Amino acid sequence: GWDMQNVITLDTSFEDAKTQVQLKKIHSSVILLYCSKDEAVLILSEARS
Amino acid sequence: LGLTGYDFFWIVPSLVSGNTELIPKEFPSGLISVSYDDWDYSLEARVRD
């Protein structure tokens, strides 16, 4: 009985475009993150921000 | 953050709604506010009172 809230795809720039808005609609849950390490560092830094 | 829409009714006091002729573009429509009347309660009525 999984509860898959949403699917997020940050195709464009992370800290510039509308991507942040998507990252802002995530609530307290488990985040399955799939990306390369170089950009995963940026994604996790933005998530901490 | 998705907190503005048809379901959220932001209600704010006269402190932010002063100077009604100037409206920032980031104020959502339907922003309920209360203020001292400047339309019906005229200046002559003010002086007379």
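Chain A uses Swiss-Prot numbers throughout; the residues present, in order, are 197-245.
Recorded method for this deposit: electron microscopy, 4.1 Å.
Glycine too: its Cβ is placed from the backbone N, Cα and C atoms.
As a published mutagenesis entry, A:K233 to A or R appears in Swiss-Prot alongside the note: Nearly abolishes inhibition by Zn(2+). DSSP assigns A:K233 (mutagenesis position) to a helix. Within the same chain, no residue at least six positions away from A:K233 (mutagenesis position) has a Cβ under 8 Å of its Cβ.
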